[PDB]
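Notes for the one structure printed next.
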Amino acid sequence: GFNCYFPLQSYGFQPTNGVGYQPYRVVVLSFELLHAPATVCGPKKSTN
Amino acid sequence: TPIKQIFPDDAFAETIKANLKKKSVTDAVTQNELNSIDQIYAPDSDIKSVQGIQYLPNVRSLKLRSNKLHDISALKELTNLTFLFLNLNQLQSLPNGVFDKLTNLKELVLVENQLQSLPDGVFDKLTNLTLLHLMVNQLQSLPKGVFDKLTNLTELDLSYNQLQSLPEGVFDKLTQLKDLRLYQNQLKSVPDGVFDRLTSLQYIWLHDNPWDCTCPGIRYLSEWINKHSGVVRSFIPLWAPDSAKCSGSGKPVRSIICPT
Amino acid sequence: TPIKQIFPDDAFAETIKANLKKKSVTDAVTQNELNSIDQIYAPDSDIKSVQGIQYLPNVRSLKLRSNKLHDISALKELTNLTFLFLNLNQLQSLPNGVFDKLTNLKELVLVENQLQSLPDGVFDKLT
C-alpha cells in the first residue's frame, strides 16, 4: 500500500499489448572482416 | 562574440596535452586543424573545465563535477544547438530568452530536475516540442494549459508531487493519448465532473490505497473497471479481479450500487 | 630509424618531400642540404610555430597568407627580412627596437596605416 511497491520490474507481455513491443529476432550478422579469406565463396553454378 | 579573460583554469590545456600532445599550451588551435576534420573521438570523458565549450560544436557528453565553479550563466549565448545532455540534481533555473530565437533543437533529456516554474503561454507557438521526460518531475506548480494542444508526448509521470489542480480545457482534445498516470496524488480540492470525462484513456492507477472512497468518487472508477476489466493487468504478480476494489469499508464492489 | 612526436607539420613536410620529386626513399637526410631553400614558396602556408628559429638563420623573407596569425612573435627577433606582406587589419602598434640592425630592407608595402600619430626618430637612421 502506502510506500510499499516492488523494487524489481517485469516485461508485461500481453496478446493485446502494443505490437511494437514483441521481441523481434533481429540477428546482427556481424561479418567480422578478419584476415582469413576462403576460396569457396560461390558454387560457380552447375548449368546443365 | 569573442571575449577575453574567460578561462581561469587550465584543465582543458591538460586535456589537449593528453590528446593532441601538442608542444605548448599557448599554441592556438589552427584553422587548418578545425577545417580539416569535423569529428572528435574520445568516449567516457571527465573534462573539468566548462569554458571553451561554446566554440566547439561537437558537444556530446558533459560530466558536470566542478567544486570551484559557482556560475551557471555560461549557457546564455547558445543559439545553434541541436542536441542536449546534462546531469545535475541541484540545478533549479536556466537563463531565459532562449526559446524564442532558437527553433531547431529536437531531442532533450532530464533526470531529477528542479525546474520550479515555466513561463505561461510560451509552448503554444513551439508546436515542434514533441518529447519531454516527465519522470520524477518536481513541477510543484503548473501554469494553466500545459498539455492541452501537445498530444504527441508518450510519457507522462506526476509521481511524488502536489498537483492540486488540472489545466483548463485539457479533456476536450484528449482523444490521442496512450498513457497517463494519476497515482501518487496529494490534491486538496477538485471540480465535479472533471475526472468523469476521461474515457478514451487506456490505463488508470488510482486503486490500492487507503484513500477516500465516498460516492460518487468511485462511480467513475467502477465504470472504468466494468468497461476495461480484461485489459488492465497488474505488473506485480497477483490476482487481477480482486486487485482493484473500493477501500474503506472493505465491502465487495459488486454489491454496492450507488443511490442517486 | 623512425621517431614519433617530432614533426608538427604534416602538409608542409608532405609538400617538401613531394614537390622536389626525389630519386627514392632510401637516401639520407640532413639539415644543411635540406635548408638550402631560403624563400619558401608554398601557397597558403600557415606555419605559426617559429619559436627557437635561432638554429635556422638562412631564411630572409617569409610569405604568410595567414590572416589569423596575429602573434607578435613573428617580429620579435625576425630582423633579417627585406619584404613585408601581412594582412593584419587590426595592427594598432609596431614593435620597437627592431631597427637596431635593419639595413638590408629594400621595398616594403604598408597599406591601411591607421597610425594617426608617429614616433620621433623612427626614420632617423634610415640613411
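So for chain A, numbering is Swiss-Prot's, and the shown residues are 485-532, in order.
Determined by electron microscopy, 3.3 Å, according to the entry header.
Note that Cβ sites are derived from N, Cα and C of the backbone, with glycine treated the same way.
One mutagenesis experiment catalogued in Swiss-Prot, A:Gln493 to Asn, is accompanied by this note: Reduced host ACE2-binding affinity in vitro. Within the same chain, no residue at least six positions away from A:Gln493 (mutagenesis position) has a Cβ under 8 Å of its Cβ.
Here the residue is the original one, while Swiss-Prot reports the published mutagenesis A:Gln493 to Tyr with the comment Reduced host ACE2-binding affinity in vitro.
Within the same chain, no residue at least six positions away from A:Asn501 (mutagenesis position) has a Cβ under 8 Å of its Cβ. In the three-state DSSP assignment, the secondary structure recorded for A:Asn501 (mutagenesis position) is coil. Quoted from Swiss-Prot, the note on mutagenesis experiment A:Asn501 to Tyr is: Increased binding affinity to human ACE2.
Experimental mutagenesis is annotated in Swiss-Prot for A:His519 to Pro, with the remark: Increased resistance to human covalescent sera neutralization. The DSSP secondary structure for A:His519 (mutagenesis position) is coil. Around the Cβ of A:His519 (mutagenesis position), the number of neighbouring Cβ atoms within 10 Å comes to 4.
In Swiss-Prot, a published natural variant is listed as A:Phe486 to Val, annotated In strain: Omicron/BA.4, Omicron/BA.5, Omicron/BQ.1.1. Note: A:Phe486 (variant position) has no non-local neighbours, i.e. no same-chain residues 6+ apart with C-beta under 8 A of its own C-beta.
DSSP gives A:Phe490 (variant position) a coil state; it is part of no helix or strand. A:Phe490 to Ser appears in Swiss-Prot as a natural variant; the accompanying note says: In strain: Lambda/C.37, Omicron/BQ.1.1, Omicron/XBB.1.5, Omicron/EG.5.1.
The note that Swiss-Prot attaches to the natural variant A:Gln493 to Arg is: In strain: Omicron/BA.1, Omicron/BA.2, Omicron/BA.2.12.1.
A:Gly496 (variant position) has a Cβ environment of 10 other Cβ atoms inside 10 Å. A:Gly496 (variant position) falls within neither a helix nor a strand when secondary structure is assigned with DSSP, and so counts as coil. One natural variant catalogued in Swiss-Prot, A:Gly496 to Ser, is accompanied by this note: In strain: Omicron/BA.1.
Neighbour list (A:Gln498 (variant position), Cβ cut-off 8 Å, at least 6 residues apart, same chain): empty. In Swiss-Prot, a natural variant is listed as A:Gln498 to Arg, annotated with the note In strain: Omicron/BA.1, Omicron/BA.2, Omicron/BA.2.12.1, Omicron/BA.2.75, Omicron/BA.4, Omicron/BA.5, Omicron/BQ.1.1, Omicron/XBB.1.5, Omicron/EG.5.1.
Annotation of the natural variant A:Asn501 to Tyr in Swiss-Prot: In strain: Alpha/B.1.1.7, Beta/B.1.351, Gamma/P.1, Theta/P.3, Mu/B.1.621, 19B/501Y, Omicron/BA.1, Omicron/BA.2, Omicron/BA.2.12.1, Omicron/BA.2.75, Omicron/BA.4, Omicron/BA.5, Omicron/BQ.1.1, Omicron/XBB.1.5, Omicron/EG.5.1; May enhance affinity to human ACE2 receptor.
A:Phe490 (variant position) sits 14 Å from A:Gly496 (variant position), taking the CA atoms of both as reference points. The two recorded residues A:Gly496 (variant position) and A:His519 (mutagenesis position) have their Cα atoms spaced 45 Å from each other.
Filtering the recorded positions A:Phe486, A:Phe490, A:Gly496, A:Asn501, A:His519 for a Cβ under 8 angstroms from any Cβ of chain B leaves A:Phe486, A:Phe490, A:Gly496, in order along the sequence.
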